[PDB]
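Student: Provided herewith is a single structure, encoded as structure tokens, for subsequent inquiry.
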Amino acid sequence: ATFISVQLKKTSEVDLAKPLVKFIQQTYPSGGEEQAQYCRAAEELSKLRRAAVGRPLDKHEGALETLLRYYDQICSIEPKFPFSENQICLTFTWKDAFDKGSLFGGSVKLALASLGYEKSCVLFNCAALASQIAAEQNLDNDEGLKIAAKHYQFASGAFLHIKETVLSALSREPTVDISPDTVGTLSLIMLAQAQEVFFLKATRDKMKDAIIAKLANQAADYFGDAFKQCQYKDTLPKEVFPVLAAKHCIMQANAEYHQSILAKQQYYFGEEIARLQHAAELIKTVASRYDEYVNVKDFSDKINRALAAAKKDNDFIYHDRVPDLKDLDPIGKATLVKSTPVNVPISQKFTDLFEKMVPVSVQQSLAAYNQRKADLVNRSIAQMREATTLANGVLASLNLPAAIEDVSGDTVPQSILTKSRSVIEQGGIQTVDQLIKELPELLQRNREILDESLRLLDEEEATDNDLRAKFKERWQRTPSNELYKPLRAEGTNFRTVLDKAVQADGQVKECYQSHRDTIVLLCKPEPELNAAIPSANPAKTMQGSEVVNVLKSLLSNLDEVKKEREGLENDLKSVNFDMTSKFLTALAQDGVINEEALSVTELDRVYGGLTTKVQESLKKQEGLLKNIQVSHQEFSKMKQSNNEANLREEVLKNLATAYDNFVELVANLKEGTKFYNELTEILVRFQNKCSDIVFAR
């Protein structure tokens, strides 16, 4: 009639969606996006906690199921936000279950900043509820037993999973009730209490008097061990300690009494008495010493009668020796109970309310792959241009292929021709004058966007002050300058970004004016273009000697080598590999995920076929240019003049450069503008954001 149960644990209501949706700010940038679904569940969870653990609960089924379906959703959420828990602040407060424990340090209450602490307490409450549930139960009704036995067994395991989970998961030393020594003992009591029932069933189904003993015993030898585990340990609620003892004692008395029946059949009439006397003793004790905790009046008669009748028969019929209690065989032990492990889900009709959301050790390793992407792509690109620019630069510094397309001094060589052509219908000088004109304007455009937005902040702040420094303090909310912390932090940054950007274009403007004169030439039609280049008397060891023709095949191979770099720069840009599902598979399969081991070997697999192709380009050039530096050496003599060609030569060198400078300048300014235009828009956000914060006031 008297079963140990465990009172719940009280806890404070904390606003759940407040520090949870703010990470969904960090997550999705759009309203109307899935960001909507993850907040129609964020407040759905806040609803669950309040309904689950906000109250002393109505001992039922759902009351448990809720608590279970909460604990579920908890564990279901932690591999998604509190990994290192940087500042994500939802600190939990939990109150101890058995107040009088430690009167030294921290006692009745503990507020900790770790989810592992939170989940443990819920689970404690689950286990704590299951017990209360299993105790009310009618134990005569046979469907009643089943529910008791299931619940204890569950509570027992619910605790034992805490024991093995606390020290390893928190952030410091834990409160009295949830410490491995405490719970490990409760877990054992539940278990012993479960086992009690099986004795009680087995008893109802009038089973073998041997089997009832062995079952009864093993129950004793469980309460026994729960005593042993309290005896000199402060793990304690007050009335728990004598019950464990009284129970143990009853249990041990049944065990004796049934084994008495067995000994009787086997005609050991001594054993019978010896085992009963022991049994009778055991009860007498309990009758007096724990009377207020257990009623055993009936049982006591059953023994005394059985004893009486046995002592009657033996004294007058059988005359059998009675053994000292030490002389007897151990009653066996038969357990039928095990601690229901804790494997989520524990609730029935389950539904992971955040089933959609993507893990954090995925999200952070997925973004640390995207720099590994950019690094290798951008890095290979940068090796390309610097290789190409250098090459182009040597050619001109060596007058190539201008010198070899020079049949007669009369005409513009064909490369210069083919070049000039490109420069014209690409806009001409006109596209460069365009871009060089409009750029400081687009720079200015942004300076205005910025300072209107910072001025706004400086404007409001000034109003804030005059108000307090003149008011009866009806104005008593946040000092505005303290509120405009990070928006000025950006402000400073946006400035240093522009100061860098302004000076950056002056480097170009200076280059541009010391180069465009020669472009003026390129954009001219052949007539004047041909007329403006000083004509010279051509050297005639150019008819087709091996000194010259060899160079043409170098400048047709180096001609193609740099032409190939486009296709690469394109395929390097074009490739995107969706890494998500490869991490996702490796986190569900294995513990956590080490990204470097996987990404590196994936990259030199995805891109690997190009990195080698890239080093093939660069190192081939080092060859092709050296085998041109030493070859021009020889052509220098076989083609000569004094002053007639010294002009022609050192003009064409400057036009070759002129073209390069043009392409080097356009491709630079387009890529420049197509960056400051991207900034305008990033600053529109910022104009509106400051506006909305001076509207937030």
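Just so it is clear, chain A uses Swiss-Prot numbers, and the residues here are 2-698, in order.
For this deposited structure, the header notes the method as X-ray crystallography, 3.3 Å.
Cβ coordinates are placed from backbone N, Cα and C, and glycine is handled just like the others.
Straight out of Swiss-Prot:
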| type | residues | note |
| --- | --- | --- |
| MUTAGEN | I212 to D | Does not support cytokinesis; loss of normal midbody formation; loss of CHMP4A-, CHMP4B- and CHMP4C-binding in a yeast two-hybrid assay; impairs rescue of PTAP-type L domain-deficient HIV-1 p6; no effect on localization to the midbody |
| MUTAGEN | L216 to D | Abolishes interaction with CHMP4B and abolishes rescue of PTAP-type L domain-deficient HIV-1 p6 |
| MUTAGEN | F317 to A | Diminishes rescue of PTAP-type L domain-deficient HIV-1 p6 |
| MUTAGEN | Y319 to F | No effect on rescue of PTAP-type L domain-deficient HIV-1 p6 |
| MUTAGEN | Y319 to A | Greatly diminishes rescue of PTAP-type L domain-deficient HIV-1 p6 |
| MUTAGEN | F495 to D | Impairs rescue of PTAP-type L domain-deficient HIV-1 p6 |
| MUTAGEN | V498 to D | Reduces interaction with HIV-1 p6 and EIAV p9; abolishes rescue of PTAP-type L domain-deficient HIV-1 p6 |
| MUTAGEN | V509 to D | Abolishes interaction with HIV-1 p6; impairs rescue of PTAP-type L domain-deficient HIV-1 p6 |
| MUTAGEN | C512 to A | No effect on interaction with HIV-1 p6; impairs rescue of PTAP-type L domain-deficient HIV-1 p6 |
| MUTAGEN | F676 to A | Loss of interaction with SDCBP |
| MUTAGEN | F676 to D | Abolishes interaction with HIV-1 p6 and EIAV p9; abolishes rescue of PTAP-type L domain-deficient HIV-1 p6; no effect on cytokinesis, nor on midbody formation |
| MUTAGEN | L680 to D | Impairs rescue of PTAP-type L domain-deficient HIV-1 p6 |
| MUTAGEN | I683 to A | No effect on interaction with HIV-1 p6 |
| MUTAGEN | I683 to D | Reduces interaction with HIV-1 p6 and EIAV p9; abolishes rescue of PTAP-type L domain-deficient HIV-1 p6 |
Student: Are there mutagenesis positions among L216, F317, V498, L680, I683 that sit within 10 Å of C512 (mutagenesis position), Cα to Cα? If so, list them; otherwise say none.
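Tutor: The mutagenesis positions passing the 10 Å Cα test: none.
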Student: If you count Cβ atoms within 10 Å of each one, which of the mutagenesis positions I212, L216, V498, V509, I683 comes out on top?
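Tutor: Top count of Cβ atoms within 10 Å goes to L216.
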Student: Would you identify which of the mutagenesis positions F317, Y319, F495, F676 has the most other C-beta atoms lying within 10 angstroms of its C-beta?
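Tutor: Per the Cβ count within 10 Å, the most buried is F495.
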Student: Just to verify a number: CA distance, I683 (mutagenesis position) to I212 (mutagenesis position), in angstrom, no decimals.
Tutor: 80
Student: Hey, how far is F676 (mutagenesis position) from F495 (mutagenesis position), Cα to Cα, in Å?
Tutor: 14
Student: For a quick check of understanding: among the mutagenesis positions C512, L680, which residue's Cβ has the most other Cβ atoms within 10 Å?
Tutor: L680
Student: Of the mutagenesis positions listed here (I212, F317, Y319), which is spatially closest to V509 (mutagenesis position) when Cα positions are compared?
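Tutor: When the Cα distances are compared, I212 comes out closest.
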Student: Taking only the mutagenesis positions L216, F495, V498, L680, which one has a CA atom nearest to the CA atom of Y319 (mutagenesis position)?
Tutor: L216
